[PDB]
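*Asks:* Below: one structure in structure tokens.
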Amino acid sequence: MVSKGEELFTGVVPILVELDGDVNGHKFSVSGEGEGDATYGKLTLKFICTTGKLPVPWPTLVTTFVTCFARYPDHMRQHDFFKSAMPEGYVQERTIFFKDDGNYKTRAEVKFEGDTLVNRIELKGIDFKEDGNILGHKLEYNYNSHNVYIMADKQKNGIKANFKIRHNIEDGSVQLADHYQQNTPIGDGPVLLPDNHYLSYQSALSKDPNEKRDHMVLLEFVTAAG
């Protein structure tokens with residue numbers, strides 16, 4: 001049998017992303033739009049900084065900017081927490097520790113508003129170096145592929161993960177961003193709590209040649225594996 005959650009993702013779904021951020025008192029907002037195709041694990045999104053210049057590097061926001069679009073193959077269908085929480089949705093919380101620099105704390109509500117999948121995010125960053133790799137914009141506009149290990153958090157009726165992103169610094173070095181994550185349902189209904197597994201990510205960053213606002217184009221694929 002196919003569940004309500006699963007059924008919401010059988011075709012291409014429009015996505016809206018909204019982020020309000022404050023990093024060391026530098027306030028900013030980002031909107032994003034695009035589409036998700038969970039059958040392929042495919043996200044196509046374009047983000048605009050609506051407040052002017054983004055005060056942090058675009059790559060540092062990629063993980064923050066809808067795991068319900070992951071491709072869970074049929075044999076893993078009983079392990080897809082993210083879709084099982086829909087349409088009421090889930091809250092994704094992270095702390096992202098930038099090594100030798102500050103940290104982001106993020107809280108995102110991921111839920112349907114009609115036929116649109118919304119990712120609504122608040123991001124708070126503190127303890128950054130005003131001349132470091134983040135506030136000083138010293139990170140390259142590129143991205144690595146990663147596997148992220150997902151575990152059930154049965155007590156919390158959700159999932160957790162921790163993983164490392166390694167941003168490339170312009171001098172050839174690496175800026176580590178250590179991610180700690182917890183997701184919990186918004187509603188009171190049943191969800192699927194998964195066996196341990198991983199999600200395989202690839203992300204490609206580009207620019208729209210006709211866009212004069214500060215922006216990022218993201219093509220990302222997310223696939224579950226045992």
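Numbering starts at 1 and runs along the chain as displayed.
Header says: X-ray crystallography, 1.3 Å.
Any Cβ shown, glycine's included, is placed from N, Cα and C.
Here the residue is the original one, while Swiss-Prot reports the published mutagenesis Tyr143 to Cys (Swiss-Prot position 145) with the comment In mut1.9; shifts fluorescence lifetime from 3.03 to 2.74 ns. Recorded in Swiss-Prot as a mutagenesis result, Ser145 to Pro (Swiss-Prot position 147) carries the remark: Increases fluorescence at warmer temperatures such as 37 degrees Celsius. Listed in Swiss-Prot as a mutagenesis experiment, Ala204 to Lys (Swiss-Prot position 206) is described as follows: Abolishes the tendency to dimerize and leads to monomeric fluorescent proteins. Experimental mutagenesis is annotated in Swiss-Prot for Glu220 to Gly (Swiss-Prot position 222), with the remark: Suppresses the 399 nm excitation peak, leaving only the longer wavelength peak at 475 nm.
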*Asks:* Distance between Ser145 (mutagenesis position) and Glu220 (mutagenesis position) at the Cα atoms, whole Å?
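*Replies:* Computed Cα spacing between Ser145 (mutagenesis position) and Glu220 (mutagenesis position) is 10 Å.
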*Asks:* Rounded to a whole angstrom, what is the C-alpha distance between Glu220 (mutagenesis position) and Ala204 (mutagenesis position)?
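*Replies:* About 6 Å separates the two Cα atoms.
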*Asks:* Compute the C-alpha separation of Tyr143 (mutagenesis position) from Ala204 (mutagenesis position), stating it in Å without decimals.
*Replies:* 6
*Asks:* Note down the number of other Cβ atoms within 10 Å of the Cβ of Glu220 (mutagenesis position), including every protein chain shown.
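*Replies:* Summing over all protein chains shown, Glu220 (mutagenesis position) has 22 other Cβ atoms within 10 Å.
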*Asks:* Can you give me the same-chain residues 6 or more apart in sequence from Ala204 (mutagenesis position) with a CB-CB distance under 8 Å?
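*Replies:* The list for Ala204 (mutagenesis position) reads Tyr143, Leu218, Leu219, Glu220, given in order along the sequence.
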*Asks:* Measure from the Cβ of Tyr143 (mutagenesis position) and count the other Cβ atoms within 10 Å, all protein chains considered.
*Replies:* 21
